[PDB]
Amino acid sequence: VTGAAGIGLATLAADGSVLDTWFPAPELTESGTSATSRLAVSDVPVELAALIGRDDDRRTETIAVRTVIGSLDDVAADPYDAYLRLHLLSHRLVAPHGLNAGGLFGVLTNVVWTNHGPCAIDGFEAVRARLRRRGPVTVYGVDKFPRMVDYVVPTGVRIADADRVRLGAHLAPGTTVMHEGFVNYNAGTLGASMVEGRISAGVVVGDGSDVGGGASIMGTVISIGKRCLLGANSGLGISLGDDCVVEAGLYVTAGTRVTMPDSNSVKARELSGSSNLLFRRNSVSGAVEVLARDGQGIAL
Amino acid sequence: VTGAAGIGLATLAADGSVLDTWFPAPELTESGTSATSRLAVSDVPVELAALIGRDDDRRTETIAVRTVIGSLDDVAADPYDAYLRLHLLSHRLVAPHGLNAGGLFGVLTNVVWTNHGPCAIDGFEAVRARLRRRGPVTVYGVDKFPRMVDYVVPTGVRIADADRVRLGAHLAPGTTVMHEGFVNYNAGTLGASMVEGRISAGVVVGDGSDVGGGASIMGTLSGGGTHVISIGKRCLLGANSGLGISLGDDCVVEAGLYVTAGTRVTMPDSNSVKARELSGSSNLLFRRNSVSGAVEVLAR
Amino acid sequence: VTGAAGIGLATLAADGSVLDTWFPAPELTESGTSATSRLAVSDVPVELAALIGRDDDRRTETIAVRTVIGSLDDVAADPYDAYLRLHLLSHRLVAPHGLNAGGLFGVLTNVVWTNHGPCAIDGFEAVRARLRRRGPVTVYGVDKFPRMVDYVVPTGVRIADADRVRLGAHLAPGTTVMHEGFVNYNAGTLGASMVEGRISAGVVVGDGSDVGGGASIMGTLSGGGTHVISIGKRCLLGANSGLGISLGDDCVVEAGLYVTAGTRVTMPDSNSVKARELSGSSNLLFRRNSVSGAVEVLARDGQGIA
Ligand SMILES: [Mg+2]
Ligand SMILES: [Mg+2]
Ligand SMILES: [Mg+2]
Ligand SMILES: [Mg+2]
Ligand code: NA
Ligand code: NA
């Protein structure tokens, strides 16, 4: 049983709700006891001490806390713990599915993410009018999950449009997310990958696999092995092992009947996790087909 | 016989062109006489008084006005009128097609939307170099329509990436627009919907209907153009699917399938018909036979 | 035998590496000798003189340079040369392929683009904490290519979501990029186009051609990927379609259809050919028969194919 801990800079709403927490240096620890406590003065790091304060226009406060998770298998029991979990994944300290990422939607506050920092939904229109005295008020989004890069930039990674990567995404070194790529929380790449399509929550893509432009990986839990290629505008509703290809523009769902080299057919889920597969739609017959790659024959 | 009115904060370009207008509290009124006037000092609300001024770098001014629309049936006469219209839609005071939204392209100014506020295209490169003395100059878009959330955040809504929702989008409570979702002006949801695909101008989606990742509603080459389409209640569009006809309630389009008005679909009886002949019907499942390649429709 | 030159405002990282360079007024010149120099005080334009400095929080410096390319056929020599090239394209002084755009990835620095300006990856987490004393730190992206519009807004153009157009995109007058549109460097439009899908590096779209929402031009598995494709004039790609061969003029690809170079297509004579064999032809309509599921190509003008 592994725990985790982190000193964080939390922003709270006027009613005390946790809007976010930024943890500069999260870490894994021995299993222990779940709790968030307000840091005493002498325990606030100097770089965070200058950041603590109250924003009278937003009606928020920023405070320095320490959050401990006694066990990463427990569900998050509050926003601080949820944020810590998401930082652990994004710092690559834990791989997707290495901690319990359940219930986070239920636990996290819906936030107005602005060029002035996090704001509550409550009284936002009045807050917008106050903040406008400072200059333009830009809302980047309204949601429970903020932009990963606004908490951590992981190394060895490119992200062409960082609006498309949620905090809690795990991007292994050599990974590039292009504009059309999207990576959800508790999801991402284990190695080097070109990501130009959508990686759903819980989806993991193995080393050297690429997701083509506008490809869709369904939540379902689905994963892709190593060296797979999803063609642009393709779709995947089953897991793939290694060395699989889904053709450009083909949506393969779990219930899609696929014809095999022996002319027999099976639902695609019967092939889930298999290697060396190439999925295509025949351009003469319209039929979804599966071919064996590299003289490897097909395993159900 | 329904009009509208609003006190707004307008930004004018160096030549007088209306770049935008922010109306904190638009309202429906009895039918009246269309006009925009400058507020006298004593009529500018207090929260707005502090936001009036002139920006010498941008060569703009910000002014307090009152815009009255005599009849929501009339076409927008000027950009203030047009802005007031789009705010009514996004405030949900009016539903899509609840007011005349024609002709906005011709009325609206093309604007450079920046982290320093709206700017004219004319002389923009000189303006950029002046603003750079304040800090980085970031252009969010160049277009006639700005980002909804920069005017109003409607309640009961999530928007993962607020670049994707034009001012004028109507998003009923319970609606979530995900990253791949997009909602144009005079379009949106009437109830609780998960939007992860594209809602074109004029398109309305009924309560309970979900739009899968990357779905296209009424996109290019979906059909002969004339009438806008709409989705009813409890519909489901699969990821990367497409729709060029109206659906009633309880319809499904399978993932990956584009049903255009001119797509020939085969019915349970073996008889085929063009999809437009089914436009607006309920309880329909559209799918592509993974075996014969044919587009079929089934009852659900 | 054409060169180019420009006065630029360059931002350097703490270790001296070039993060970016903004050239307000690039220009084409006779062929010459490539070099970037630091401008002398008297040669700094008044507008840029105000913008030179050192940021202690980011540990960067902004300096005024002059960059010259001796020949546009030469590969970029360094990042200043690289940014000059991308400016010439986005200023429409050079159309795509009008200059050597090879090798940029290798020459360009990977940059954290923030609401406080370009930053190095190195020491970024300490930079963030420092910058947060000024207010929120927003990272727009971590990439070797920044956003076009943050260098030049070309006239006659609309761009609904400017995160989706890389510096180096060429967008001719009358072009609109919608939210789902995307334009890469050394790529874009030659005339008036509605762009609601994705234009890859090196892809050129002819006057009056429209790219439907979600359309994929030259995307992953669209073709053996050795040569770039282009679209001629008055072509139309349906929403959610894909294209992996070049089209001539007056071609249409139906909504939702992916035409790859290796797709077999049935012609009107009932013969069939790989789509690559039609590459560059005019007056074609590609569709998948909704009854038979076969990919088919028709002539669009009453006048055949073969
Ligand atoms: Mg590796
Ligand atoms: Mg997209
Ligand atoms: Mg953005
Ligand atoms: Mg011709
Ligand atoms: Na964006
Ligand atoms: Na033209």
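Chain A is numbered as in Swiss-Prot, which gives 4-223, 231-310 for the residues shown.
Method on record in the header is X-ray crystallography, 2.2 Å.
Backbone N, Cα and C atoms are what each Cβ position is placed from, and that goes for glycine too.
Neighbours of A:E199 (mutagenesis position), defined as other CB atoms within 10 A of its CB across all chains, total 26. Per Swiss-Prot, active site, acyl-anhydride intermediate is recorded for A:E199, and the stated evidence type is a curator's inference.
The Mg(2+) 1 binding site annotation in Swiss-Prot covers A:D166 and is backed by experimental evidence. Neighbours of A:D166 (Mg(2+) 1 binding site), defined as other CB atoms within 10 A of its CB across all chains, total 22.
The Mg(2+) 2 binding site annotation in Swiss-Prot covers A:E183 and rests on experimental evidence. The secondary structure of A:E183 (Mg(2+) 2 binding site), as reduced to three states from DSSP, is coil rather than helix or strand. On its own chain, A:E183 (Mg(2+) 2 binding site) has A:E199, A:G200, A:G216, A:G217 as residues at least 6 apart in sequence with a Cβ closer than 8 Å to its own Cβ.
In sequence order, A:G200, A:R201, A:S244, A:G245, A:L246, A:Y261 make up the list of same-chain residues 6 or more apart from A:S219 (succinyl-CoA binding site) whose Cβ falls under 8 Å from its Cβ. Residues or ranges marked as succinyl-CoA binding site in Swiss-Prot: A:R201, A:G216, A:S219, A:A242, A:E257, A:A258, A:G265, A:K277, A:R290, A:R291, A:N292, A:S293.
The mutagenesis experiment A:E199 to A is recorded by Swiss-Prot, whose note states: Loss of activity. According to its DSSP assignment, A:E199 (mutagenesis position) is coil.
Reduced to three states, the DSSP call for A:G222 (mutagenesis position) is coil. The Cβ of A:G222 (mutagenesis position) lies under 8 Å from the Cβ of A:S203, A:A204, A:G205, A:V206, A:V231, A:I232, each on the same chain and at least six residues away in sequence. Quoting Swiss-Prot on the mutagenesis of A:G222 to P: Loss of activity.
Chain C has a C-beta under 8 angstroms from the C-beta of A:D166, taken from the binding-site residues A:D166, A:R201, A:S219, A:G265, A:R290. Within the same chain, residues at least 6 positions away in sequence whose Cβ sits under 8 Å from that of A:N292 (succinyl-CoA binding site) are A:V298, A:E299. A break of 7 residues separates A:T223 from A:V231 in the model, and their Cα atoms lie 5 Å apart. In this structure, the recorded positions that sit close to ligand 5, with a C-beta under 6 angstroms from any of its atoms, are A:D166, chosen from A:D166, A:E199, A:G222, A:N292. A Cα-Cα distance of 32 Å separates A:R290 (succinyl-CoA binding site) from A:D166 (Mg(2+) 1 binding site). A:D166 (Mg(2+) 1 binding site) sits 28 Å from A:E257 (succinyl-CoA binding site), taking the CA atoms of both as reference points. With an 8 Å limit on C-beta distances, none of the recorded positions from A:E183, A:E199, A:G222, A:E257, A:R290 reaches chain B. In this structure, A:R290 is the one among the binding-site residues A:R201, A:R290 with the smallest number of other Cβ atoms inside 10 Å of its Cβ. Highlighted here are the recorded positions (A:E183, A:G222, A:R290) whose C-beta falls below 6 Å from ligand 2: A:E183, in sequence order. Closeness to ligand 3 is met by A:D166, these being the recorded positions among A:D166, A:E199, A:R201, A:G265, A:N292 whose Cβ falls under 6 Å from the molecule.
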